[PDB]
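Notes follow once the structure below has been shown.
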Amino acid sequence: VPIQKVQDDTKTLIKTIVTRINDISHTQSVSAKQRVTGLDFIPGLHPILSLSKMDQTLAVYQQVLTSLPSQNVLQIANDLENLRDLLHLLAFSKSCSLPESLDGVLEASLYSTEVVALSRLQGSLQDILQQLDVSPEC
Amino acid sequence: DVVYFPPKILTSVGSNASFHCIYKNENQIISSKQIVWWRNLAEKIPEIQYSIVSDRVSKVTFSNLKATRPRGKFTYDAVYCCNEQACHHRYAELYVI
Amino acid sequence: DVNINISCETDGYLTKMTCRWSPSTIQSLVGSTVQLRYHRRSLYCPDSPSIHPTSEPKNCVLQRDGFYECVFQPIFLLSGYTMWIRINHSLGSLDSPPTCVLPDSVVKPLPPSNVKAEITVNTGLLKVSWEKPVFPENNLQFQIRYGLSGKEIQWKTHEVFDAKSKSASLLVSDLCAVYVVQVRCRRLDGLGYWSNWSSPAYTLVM
Ligand SMILES: *[C@@H]1O[C@H](CO)[C@@H](O)[C@H](O)[C@H]1NC(C)=O
């Protein structure tokens, strides 16, 4: 398996997800920096540096987007699952291994959950993409 | 926690609608002068539309309401009661038909 | 004849995949059921597909043309989908040769948008311009067909292999005629289908 091809497919998948989030009009207008209280469980500006941090961040975003009842978020969650599997395949390269208030915010504020989740996901993916050019540590 | 008065408003184009909100920040109600309003977390509503009902109850008035443009599954506009830069997750549902 | 071919096609938005297969060789054999089975591999397709023991049934709908259509939604763009047809007879079961399809490689892109066509009279060239579709993100190749607008368009085709080309200049024989232009695109690596022709674009003349 050509690792260069895996990295290229990872970059292409990240760009695809970023474009999908860009196409959702009501998400680009929301500032990912402007903090929202009550949604601190959604990885805001954590300095993503390790492979395990990327994996846990994407797993959190996956679990959050799974609860939303839209088909766009379901598709983004599946794409994130593929991205996570690609990250595990990239982790197996450099020979290194990797290891409930949500219900209330989904029931009361679905719009806030979706908007903040998608804005944080877009920011995290742009950071991962920009950091993929530099060889990342395990 | 935040409380909206009223929790939801259903109205038609051209009508006026007002929302009241209470912001209890970490066990203390902030001053109504500190409360700012946001629309769908996208744009701050002009302060001209704000009205200080009392020291704790803030009010926002919408005039000549335009038909709410639906954003995918969301056919309503999410009105937010915020404590300056820090907004809350709970919003008010404004339906304009 | 259990040699049934299954063809899958991913929509231009990469939101669903529709697979088609004909039961033309099994309709005569009644008293037994025929259903599509599939298995998903975390990443990519194996070099030689195999009938995995663990699979799940997919609900397919019979169409007016006699083919069954099974729609997968949502999809896993980079997951390998191994699928085959299983016939469950009272005497046992028979399986068609399995095939593995990668949804990323069977994407049918949307046609190029914002297609413009202009004739620069200073040079006498037909300048065509377009905007690539939102998806896919991979490098694309373009094909331009152009002709004089009339009763029966006499099409001419031009191939563009420059992935970063957003325009093409074609030398036409009649500079005072109105031309109609349509553009379609396909993945540069050829792993996919050609898009539909874009909405017609027309030039001006004065
Ligand atoms: C609604 O607000 C406008 C804003 O100027 C005002 O002119 C109008 O009288 C209001 N309507 C009612 C019924 O209060």
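The numbers used for chain C are those of Swiss-Prot, and the residues that appear cover 427-632, in sequence.
Backbone N, Cα and C atoms are what each Cβ position is placed from, and that goes for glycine too.
The domain 'Fibronectin type-III 2' annotation in Swiss-Prot covers C:537-632.
Around C:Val541 (variant position), a 10 Å sphere centred on its CB holds 19 further CB atoms from the protein chains shown. Under the heading of natural variants, Swiss-Prot lists C:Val541 to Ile and annotates it as follows: In strain: NZO.
Neighbour list (C:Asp600 (variant position), Cβ cut-off 8 Å, at least 6 residues apart, same chain): C:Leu574. Swiss-Prot documents C:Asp600 to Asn as a naturally occurring variant and attaches the note In strain: KK Obese.
Taken residue by residue, the domain 'Fibronectin type-III 2' (C:537-632) breaks down under DSSP into 0 helix, 44 strand, 52 coil.
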